[PDB]
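Asker: I am attaching a structure below and will ask some questions about it afterwards.
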Amino acid sequence: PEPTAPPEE
Amino acid sequence: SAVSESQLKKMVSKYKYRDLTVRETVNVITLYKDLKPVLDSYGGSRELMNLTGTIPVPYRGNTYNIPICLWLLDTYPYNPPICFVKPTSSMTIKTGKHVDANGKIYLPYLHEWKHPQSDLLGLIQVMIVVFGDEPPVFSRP
């Protein structure tokens with residue numbers, strides 16, 4: 001696991 | 001690379017409810033492999049133990065590892081943890097219903113927190129559902 005976030009919308 | 005219960009008991013030496021805090025921490029880190037207990041200075045004011053890392057949050061067909069920090073007050077589990085989303089350099093905090101400008105998390109679960117019904121496993125379960133609908137952070141475009 002590596003910090004990840006959804007693409008800006 | 002794993003924390004022993006002995007090391008956990010040392011971290012909460014100044015806590016009011018030690019066995020209870022250790023018990024729940026063990027449960028959390030066992031189920032959520034990416035959360036790690038760390039003793040650090042809270043706001044540079046005083047030492048407290050917190051659970052740091054990421055929790056898996058499914059959003060629009062994909063799973064994201066949202067970076068979070070759960071501060072366990074020395075009154076845990078009688079008082080809820082102070083929780084923050086912790087954006088990395090490649091993401092930004094999405095201020096909204098459940099997250100303020102500082103990244104502090106706000107949830108009904110925390111607001112009406114009451115031991116022993118309320119616990120960290122329950123809180124994280126809620127975060128996964130709630131953040132799954134409204135991510136607390138987004139990757140920089």
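All positions are counted from 1 along the displayed chain.
The backbone N, Cα and C atoms fix where each Cβ goes, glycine too.
Here the residue is the original one, while Swiss-Prot reports the published mutagenesis B:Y59 to A (Swiss-Prot position 63) with the comment Reduces interaction with HIV-1 p6; impairs HIV-1 budding. Among the mutagenesis experiments that Swiss-Prot reports, B:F84 to A (Swiss-Prot position 88) is described with the note: Reduces interaction with ubiquitin; no effect on in interaction with HIV-1 p6. Record note (Swiss-Prot), mutagenesis B:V85 to A (Swiss-Prot position 89): No change in interaction with p6; no effect on HIV-1 budding. The unchanged residue is displayed. Annotation of the published mutagenesis B:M91 to A (Swiss-Prot position 95) in Swiss-Prot: Reduces interaction with VPS37B and HIV-1 p6; abolishes interaction with PDCD6IP; impairs HIV-1 budding; inhibits down-regulation of EGFR. Abolishes MGRN1-binding. Loss of interaction with ARRDC1; the original residue is retained in the structure shown. One entry in Swiss-Prot concerns the mutagenesis experiment B:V137 to A (Swiss-Prot position 141). Its note says: Reduces interaction with HIV-1 p6.
Show me how these features fit into the structure around them.
Answerer: Look at B:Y59 (mutagenesis position): DSSP puts it in a strand.
In this structure, B:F84 (mutagenesis position) is part of a beta strand by DSSP. Within 10 Å of the C-beta of B:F84 (mutagenesis position) there are 21 other C-beta atoms, taking all protein chains into account.
Under DSSP, B:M91 (mutagenesis position) is assigned to a strand (E or B) in the three-state scheme. Proximity of B:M91 (mutagenesis position) to non-local residues of its own chain (separation of 6 or more, Cβ distance below 8 Å) is seen for B:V137, B:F138, B:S139, B:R140, given in sequence order.
Under the three-state DSSP scheme, B:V137 (mutagenesis position) falls in the strand class.
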Asker: Go through B:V85, B:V137, our mutagenesis positions, and report the one whose Cβ sees the most other Cβ atoms within 10 Å.
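Answerer: The largest 10 Å Cβ neighbour count belongs to B:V137.
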Asker: Just the number: how many Å between the Cα atoms of B:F84 (mutagenesis position) and B:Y59 (mutagenesis position)?
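Answerer: Per the Cα atoms, B:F84 (mutagenesis position) and B:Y59 (mutagenesis position) stand 19 Å apart.
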Asker: Work out how many Å separate B:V85 (mutagenesis position) and B:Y59 (mutagenesis position) at their Cα atoms, rounded off.
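Answerer: Counting only the Cα atoms, the answer is 16 Å.
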Asker: Which residues, sitting 6 or more apart from B:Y59 (mutagenesis position) on the same chain, put a CB under 8 Å from its CB?
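Answerer: The answer is B:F131, B:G132, B:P135.
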